[PDB]
Amino acid sequence: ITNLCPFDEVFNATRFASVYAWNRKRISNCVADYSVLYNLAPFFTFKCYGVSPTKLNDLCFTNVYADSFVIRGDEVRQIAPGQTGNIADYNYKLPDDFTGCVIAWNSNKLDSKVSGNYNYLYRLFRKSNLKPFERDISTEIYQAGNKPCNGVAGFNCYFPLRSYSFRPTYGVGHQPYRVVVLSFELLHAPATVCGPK
Amino acid sequence: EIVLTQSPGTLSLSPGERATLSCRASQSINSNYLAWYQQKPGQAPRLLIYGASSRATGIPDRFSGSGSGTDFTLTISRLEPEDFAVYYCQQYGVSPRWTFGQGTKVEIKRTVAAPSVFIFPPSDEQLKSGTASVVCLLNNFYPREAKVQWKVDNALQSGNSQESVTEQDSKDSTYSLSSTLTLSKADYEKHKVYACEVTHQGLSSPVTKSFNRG
Amino acid sequence: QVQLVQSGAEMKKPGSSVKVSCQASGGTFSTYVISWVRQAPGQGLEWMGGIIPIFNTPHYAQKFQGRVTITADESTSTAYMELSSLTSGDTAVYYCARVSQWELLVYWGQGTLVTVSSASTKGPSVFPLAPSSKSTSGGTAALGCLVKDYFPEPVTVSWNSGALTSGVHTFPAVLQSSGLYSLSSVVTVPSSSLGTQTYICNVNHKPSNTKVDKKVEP
Ligand SMILES: *[C@@H]1O[C@H](CO[C@@H]2O[C@@H](C)[C@@H](O)[C@@H](O)[C@@H]2O)[C@@H](O[C@@H]2O[C@H](CO)[C@@H](O)[C@H](O)[C@H]2NC(C)=O)[C@H](O)[C@H]1NC(C)=O
């Protein structure tokens, strides 16, 4: 449809967003080869859900969404329908009727640092679980107790976000992993994000 | 129709110092799609920085790019001997429309060095071919700009000499230069005193080196 | 890693046209943006034009409408670049380079020298620049080799077969009114080690299959 999809601006960008403040790119009126997602680099995980991986280059959709963030290696299995943990409950939540794919690669060389990379952040605590595709950007103060704190940080009075700590000696599970959720949306009568075919 | 415009034109900095190269667009620019190359003489452009910010595989830590919109910046923190080049900034879509910048030339700054000067008559072997080539060598000097004047007898020779300049050394950071005068064997043997007069900043008054045919 | 093999050096006579080729092993040739870049010698990278193969619509730079034409062939997965009406201004290295919609690197090919000239492949004549009897410049003296009248470029110049590497200075070629190329290489040696040690420059011209070694002596 005369353009090719700027997926590169999302997969290979110099810096990724924190999972509590995850990014979303909306993709339209373009063509793309998902070939690439099968044959690729080490440490790639590439579970899929609504579609079979083999057929993506054939199908067409109204709109694709690219959500992207950094989470921690052993937490990459939260990123799948009907799943629990302090990521799926409090940071990034997929539905059950999830038509899409979940790509995720180690990035110790990009994101770790030799003093600690303390500027990737996650959400510790939330009164309620996140509804699917919700993005709670809130600072707050969370009371984990009894006494109210009226918006000050103290005992049992937690500032709700915490910094990951990324050293490159951490070993594969405490190591930063970049994650991208592609979402394939079939809606009204323009279907404008197709593959080579 | 983007026009990227690098600043400055030329950077002389003595080693270890802080090198700062500008690139300006004529519009604003997606900045994921802006790269930085180094080129040293006789080699292909080499990618340093892509996506305005990322270093490419193998490039040392002391290189770094930032910026956005209409204003992007390659920075060399600890400039080294081997770190003069022409640097180009490119913009590039996922579409057929790219552009480059005219370039920025970076070079090492030394204490002024004076040139040693040598003149070389045409070889006998060459003589039998029908041509003569007198050759003048200026050998190891800073700064670049030098003036070379050819004298046949006492006449000055504009238009039949060519200069070539070696690239800056990586140990002592000096240049070299060779001027070649080309006459036919015919004309070469009509005259007698070939001389090479060399003006350079490292020299109080221009040096001459001469030979008499025979 | 997906490789970009360019076609080999060419010589075209002025007024003709040239067609450089660029091939993508594997990958996803159809959804790359393929692009051609020129560098005339002593000058800066010039973008010339580009094509997405899956769209066959190519775009050119305003400096080149009437002359350049980019094309590409999905079956053998190569793009072509066809420059008409050549002149001496067009002697340059011609690179293809690709970007992909999955990554922000632009990948480059090898380069291809096109020389525009009426000359014929000639190899170099090599003459001694023989050291003189000054013997006085810090005990050091200069000698060298003149590499004259060759086409096309390039030449390589070695000293006593890779041994001698310091003091050696090999100058860039200059193109003379001949239409041929000339080049010089000199070495600074201690005058003591003159009439004892033998010096030979090794001059080598692949375009014409010419090797030659002279002995430089006073
Ligand atoms: C952006 O991607 C490059 C290149 O990606 C690799 O090659 C592609 C063809 C594709 O197969 C990718 O999935 C590959 O990972 C990354 O550069 C590579 O990085 C590793 C380690 O840094 C290195 O061993 C390789 O040599 C690199 N390859 C090249 C061509 O440079 C790069 O790290 C990515 N950058 C960001 C910011 O994500």
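Numbers in chain A come straight from Swiss-Prot, and the residues shown are 332-528, in order.
According to its header, the structure was obtained by X-ray crystallography, 2.9 Å.
Keep in mind that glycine also has a Cβ here, set from the backbone N, Cα and C atoms.
Natural variation at this site is recorded by Swiss-Prot as A:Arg346 to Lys, annotated: In strain: Mu/B.1.621. Summarising the environment of A:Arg346 (variant position), the number of other Cβ atoms within 10 Å of its Cβ, over all protein chains shown, is 12.
In Swiss-Prot, the entry for natural variant A:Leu368 to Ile states: In strain: Omicron/XBB.1.5, Omicron/EG.5.1. The structure shown retains the original residue. If you draw a 10 Å sphere around the CB of A:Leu368 (variant position), it holds 18 other CB atoms from the protein chains shown.
DSSP assigns A:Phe490 (mutagenesis position) to coil in the three-state reduction, placing it in neither a helix nor a strand. Cβ neighbour count for A:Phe490 (mutagenesis position): 14 (other Cβ atoms within 10 Å of its Cβ, all protein chains included). Record note (Swiss-Prot) on the mutagenesis of A:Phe490 to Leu: Increased resistance to neutralizing antibodies and human covalescent sera neutralization.
Quoting Swiss-Prot on the natural variant A:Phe490 to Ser: In strain: Lambda/C.37, Omicron/BQ.1.1, Omicron/XBB.1.5, Omicron/EG.5.1.
Taking Cβ-Cβ distances under 8 Å and a sequence gap of 6 or more within the same chain, the neighbours of A:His519 (mutagenesis position) are A:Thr393. A mutagenesis experiment is reported in Swiss-Prot for this position, A:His519 to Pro, and the note states: Increased resistance to human covalescent sera neutralization.
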Near chain B - the recorded positions A:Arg346, A:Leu368, A:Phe490, A:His519, filtered by Cβ distance under 8 Å: A:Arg346
Whole-number Å value for how far A:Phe490 (mutagenesis position) lies from A:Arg346 (variant position) (Cα to Cα): 25
Integer Cα-Cα distance in angstrom, A:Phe490 (mutagenesis position) to A:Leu368 (variant position): 39
